[PDB]
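Undergrad: I am attaching a structure below and will ask some questions about it afterwards.
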Amino acid sequence: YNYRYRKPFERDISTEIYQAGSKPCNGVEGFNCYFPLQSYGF
Amino acid sequence: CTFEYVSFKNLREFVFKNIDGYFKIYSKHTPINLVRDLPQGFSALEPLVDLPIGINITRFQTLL
Ligand SMILES: *[C@@H]1O[C@H](CO)[C@@H](O[C@@H]2O[C@H](CO)[C@@H](O)[C@H](O)[C@H]2NC(C)=O)[C@H](O)[C@H]1NC(C)=O
C-alpha cells in the first residue's frame, strides 16, 4: 500500500480530493469525488 | 521541506526566474548618488545560483 500514483521536472505532494464531478466535493469522497492517490497492488 | 541549502547610498539589483523545475538568481551591487529612483544608465547583472527544486511559484514577498 506504500507505493502510489495520482510541467517538466515538477513534483506535487498535495492531498486535496479530485473533484472529478460537477460537485464541489469539499473534502468528502463519493461518486466522482476521490482522494488523488491510488496504490499499486504489488 | 525536501530541499535545503547554506552559503540609502547603495543599490542592490537582482533577477529571479523559474524554468523547468530550476530556480535561477542573478545580481549586481553599486554605490549611488540619488536614492529615490533607479539610476539612469547601464550595467549587467551576473549569475549567483541555480536550484533544482521543482516548485510551482506564483507569488513572492520581501523580508525586512
Ligand atoms: C503547477 O500547477 C498546475 C495546475 O495548476 C499543474 O498542471 C498539471 O500539469 C500536468 C503536466 O503534465 C498536466 O498533465 C495536468 O493536466 C495539469 N493539471 C491541470 C489541472 O491542468 C503543473 O504541473 C504545476 N507545475 C509545476 C512546475 O509543479
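In chain A, numbers come from Swiss-Prot; the residues present are 449-454, 462-497, in order.
Per deposition record, electron microscopy, 3.2 Å.
Here the Cβ of each residue, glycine as well, is placed from N, Cα and C on the backbone.
For reference, Swiss-Prot lists these features for the protein:
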| type | residues | note |
| --- | --- | --- |
| MUTAGEN | A:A475 to V | Increased resistance to neutralizing antibodies |
| MUTAGEN | A:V483 to A | Increased resistance to neutralizing antibodies |
| MUTAGEN | A:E484 to D | Increased replication in human TMEM106B overexpressing cells |
| MUTAGEN | A:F490 to L | Increased resistance to neutralizing antibodies and human covalescent sera neutralization |
| MUTAGEN | A:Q493 to N | Reduced host ACE2-binding affinity in vitro |
| MUTAGEN | A:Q493 to Y | Reduced host ACE2-binding affinity in vitro |
| VARIANT | A:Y453 to F | In strain: B.1.1.298 |
| VARIANT | A:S477 to N | In strain: 20A.EU2, Iota/B.1.526, Omicron/BA.1, Omicron/BA.2, Omicron/BA.2.12.1, Omicron/BA.2.75, Omicron/BA.4, Omicron/BA.5, Omicron/BQ.1.1, Omicron/XBB.1.5, Omicron/EG.5.1 |
| VARIANT | A:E484 to Q | In strain: Kappa/B.1.617.1 |
| VARIANT | A:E484 to K | In strain: Beta/B.1.351, Eta/B.1.525, Theta/P.3, Iota/B.1.526, B.1.1.318, Gamma/P.1, Zeta/P.2 and Mu/B.1.621; May enhance affinity to human ACE2 receptor |
| VARIANT | A:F486 to P | In strain: Omicron/XBB.1.5, Omicron/EG.5.1 |
| VARIANT | A:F486 to V | In strain: Omicron/BA.4, Omicron/BA.5, Omicron/BQ.1.1 |
| VARIANT | A:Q493 to R | In strain: Omicron/BA.1, Omicron/BA.2, Omicron/BA.2.12.1 |
| VARIANT | A:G496 to S | In strain: Omicron/BA.1 |
Undergrad: Just checking: which of A:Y453, A:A475, A:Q493, A:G496 have a Cα that is within 10 Å of the Cα of A:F486 (variant position), counting only these recorded positions?
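TA: Qualifying among A:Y453, A:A475, A:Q493, A:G496: A:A475.
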Undergrad: Could you round the CA separation between A:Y453 (variant position) and A:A475 (mutagenesis position) to a whole angstrom and send it over?
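TA: One finds 16 Å between the Cα atoms of these residues.
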Undergrad: Once near-sequence residues are set aside, which residues in the chain of A:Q493 (mutagenesis position), 6 or more away, have Cβ atoms under 8 Å from its Cβ?
TA: A:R452, A:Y453, A:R454
Undergrad: Using a 10 Å cut-off, grab the number of neighbouring Cβ atoms around the Cβ of A:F486 (variant position), all chains included.
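TA: By my count, 9.
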Undergrad: Which of the recorded positions A:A475, A:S477, A:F490, A:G496 has its Cα nearest to the Cα of A:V483 (mutagenesis position)?
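TA: With Cα distances computed to A:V483 (mutagenesis position), the winner among A:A475, A:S477, A:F490, A:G496 is A:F490.
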Undergrad: Among the recorded positions listed here (A:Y453, A:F490), identify the one with the smallest other-Cβ count within 10 Å.
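TA: Result for the recorded positions A:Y453, A:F490: minimum number of other Cβ atoms within 10 Å at A:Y453.
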